[PDB]
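Below: one structure, written as structure tokens.
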Amino acid sequence: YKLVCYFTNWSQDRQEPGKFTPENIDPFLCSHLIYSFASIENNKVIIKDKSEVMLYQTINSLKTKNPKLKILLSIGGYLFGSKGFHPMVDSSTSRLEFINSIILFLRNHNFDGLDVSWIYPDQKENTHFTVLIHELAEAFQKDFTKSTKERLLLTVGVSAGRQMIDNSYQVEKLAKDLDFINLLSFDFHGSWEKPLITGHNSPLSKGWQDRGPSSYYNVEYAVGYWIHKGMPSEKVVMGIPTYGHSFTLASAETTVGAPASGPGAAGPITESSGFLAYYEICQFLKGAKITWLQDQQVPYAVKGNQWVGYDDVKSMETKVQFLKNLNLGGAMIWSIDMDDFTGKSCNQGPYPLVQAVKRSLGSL
Ligand SMILES: CC(=O)N[C@@H]1[C@@H](O)[C@H](O[C@@H]2O[C@H](CO)[C@@H](O[C@@H]3O[C@H](CO)[C@@H](O[C@@H]4O[C@H](CO)[C@@H](O)[C@H](O)[C@H]4NC(C)=O)[C@H](O)[C@H]3NC(C)=O)[C@H](O)[C@H]2NC(C)=O)[C@@H](CO)O[C@@H]1O
């Protein structure tokens, strides 16, 4: 099994216990690490990060410590959107420039591959995304035929939502071109929804109130659908979140599907109404009531008018058992810098969530 771990370049600006740098990375924690995110300037790959050159130092230390560790570079993410890939994708000339810059950049800086996480192609960018991936795949393969080093890996963070999947992807082709997908099996529910009701960020299974299309909004369905569409199960690396989605409750009802007036109060460290990192969640749970959903196989917690749907150690072990049953490629984490990486907040040691995933994957 793979354990694929995204980390981010904005977590370094947080205060403790959320102040993360690549030096917080345990080189034996994960099989793959993925830096989030690179940029594109003048159709070439760059890293925009005040700490860029220190990142390279840590990459080299980590890979020296653990010769098996793979470290990939990611382009994309929600904020980058589709706009970020233009004008690079607009022509084969500009795409060739990009692809050539990637190979040189990854080799120069000791990266093992590229993750393309286009959020999201949809109908409009379906062709652009398909060709980009295919051209990258071929170039990497070409490079390999000429090289003494391993072939550069190619992966993609992909939607777990059935409609977005149908619109964005040509799955059989993707299966040939990608080494694996990083299934983004989270953000199923949240304070952007209308009607504005509580719902879990990342339920494993369908809710008792779900019927029809709402029956798609869970991890088991997403996984099954990708397989159905032609992605081999062992190329499905299943995303698990270390964050939760929060709601401010509109009434006294505290159940799933209860009315919400908006996102929950911002965490003190992440300062973004609507989500909480796990290290903030452990502080939230103090004085909260926690319910484990038997239908959906994940917890939520309520304190005052605040409702948080999140993933804990029980969820980690339950989702790992699931991915193993379905013969998936492994687990992916978004993101390790939102786990309690210092261990100072949750009283469960360093990376309590990710370590549980690791322990569960390694268990016979
Ligand atoms: C609105 C919404 O929730 N949409 C989701 C979308 O976020 C999902 O995108 C994937 O999953 C994760 C988890 O949501 C994404 O993480 C977010 O990524 C953005 C950057 O793209 C983060 O923005 C950062 O925000 C902090 C906090 O305000 C700022 O300080 C930073 O400057 C800013 N970073 C940058 C580069 O500008 C945001 O905080 C992340 N949120 C969380 C909770 O971590 C991630 O982008 C994306 N994952 C991958 C691998 O591409 C998407 C999944 O399908 O669904 C919805 O569209």
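Note that chain A carries Swiss-Prot numbering, so the residues on display, from first to last, are 27-390.
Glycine too: its Cβ is placed from the backbone N, Cα and C atoms.
According to Swiss-Prot, the protein carries these features:
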BINDING   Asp75, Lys76, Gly102, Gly103, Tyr104, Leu105, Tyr146, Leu210, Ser211, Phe212, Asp213, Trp360  chitin binding site
MUTAGEN   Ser143 to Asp  Confers chitinase activity; when associated with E-145
MUTAGEN   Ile145 to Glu  Confers chitinase activity; when associated with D-143
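Sequence features, as recorded in Swiss-Prot, placed on the structure.
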| residue | record | Cβ neighbours (10 Å) |
| --- | --- | --- |
| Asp75 | chitin binding site | 16 |
| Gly102 | chitin binding site | 21 |
| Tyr104 | chitin binding site | 11 |
| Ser143 | mutagenesis position | 22 |
| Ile145 | mutagenesis position | 20 |
| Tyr146 | chitin binding site | 23 |
| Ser211 | chitin binding site | 31 |
| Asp213 | chitin binding site | 21 |
Recorded positions near ligand 1 among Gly102, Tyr104, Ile145, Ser211 (Cβ under 6 Å): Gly102, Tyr104, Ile145
Euclidean distance between Cα atoms of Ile145 (mutagenesis position) and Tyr104 (chitin binding site), Å: 5
Rounded inter-Cα distance in Å - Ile145 (mutagenesis position), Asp213 (chitin binding site): 12
Site diameter for chitin, Å, by largest Cα distance between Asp75, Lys76, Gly102, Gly103, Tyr104, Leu105, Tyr146, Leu210, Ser211, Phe212, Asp213, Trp360: 30
Conformational class of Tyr104 (chitin binding site) under the three-state DSSP mapping: coil
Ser143 (mutagenesis position) as reference: those binding-site residues from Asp75, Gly102, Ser211, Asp213 with C-alpha within 10 Å of it: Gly102
